[PDB]
Amino acid sequence: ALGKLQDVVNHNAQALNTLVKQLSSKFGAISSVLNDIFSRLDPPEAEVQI
Amino acid sequence: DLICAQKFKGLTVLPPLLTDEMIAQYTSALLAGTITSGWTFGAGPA
Amino acid sequence: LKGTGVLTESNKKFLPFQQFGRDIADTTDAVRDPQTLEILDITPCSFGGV
Amino acid sequence: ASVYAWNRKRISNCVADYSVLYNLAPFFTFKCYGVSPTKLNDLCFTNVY
Ligand SMILES: *[C@@H]1O[C@H](CO)[C@@H](O)[C@H](O)[C@H]1NC(C)=O
């Protein structure tokens, strides 16, 4: 009976989850971790990945 | 555990200003007014 | 692996082959010392809003 | 060896010191992909070929 209210709650949760899952994408870079990029590349060519 | 995982990424939740007891108090006041006064308390004195 | 945080003794049951752990967000959560083979949990130190 | 019969050597379980390589004649080419050579012998690798 109380689906509508529950829907609201569920929606918000979903959004947050999606946002977290976007932190594992590299968007065409060499890695998803900033520390690896900075510790493996010299700054003149490390700017494009960042 | 999901709340802590979200918190360690900078995402947090703020509490409402009115608590549940306060909202229940509003509802009880409205119910008492309509039971004892009809519709007179919505237009002036009860 | 370069990071910042607090290192504590964890109760994770790494099986002998597993070296480091990950969380839901797919980031390093626990590590293993390559001098004592001890499992250490990593937690960012305290922060908040003002 | 010849280029059609190039030799492959496996390097593992050691301390990789890349500092001491500028000891031959000045080499024309020293080019790295995915990593920089500017004193970046502070990384740890699984195996070397
Ligand atoms: C080799 O590493 C182990 C830990 O894995 C350490 O206990 C030992 O002392 C090391 N060997 C030497 C010769 O120090």
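Residue numbering for chain B follows Swiss-Prot, covering 848-893 in order.
So this one's electron microscopy, 2.7 Å, going by the header.
The backbone N, Cα and C atoms fix where each Cβ goes, and this holds for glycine too.
Under 8 Å, Cβ to Cβ, and six or more positions away along its own chain, B:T859 (variant position) finds B:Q853. For the naturally occurring variant B:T859 to N, Swiss-Prot gives the following note: In strain: Lambda/C.37.
Here Swiss-Prot describes B:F888 to L as a natural variant; the accompanying note says: In strain: Eta/B.1.525. Cβ contacts within 10 Å of B:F888 (variant position), excluding its own Cβ and spanning all protein chains shown: 15.
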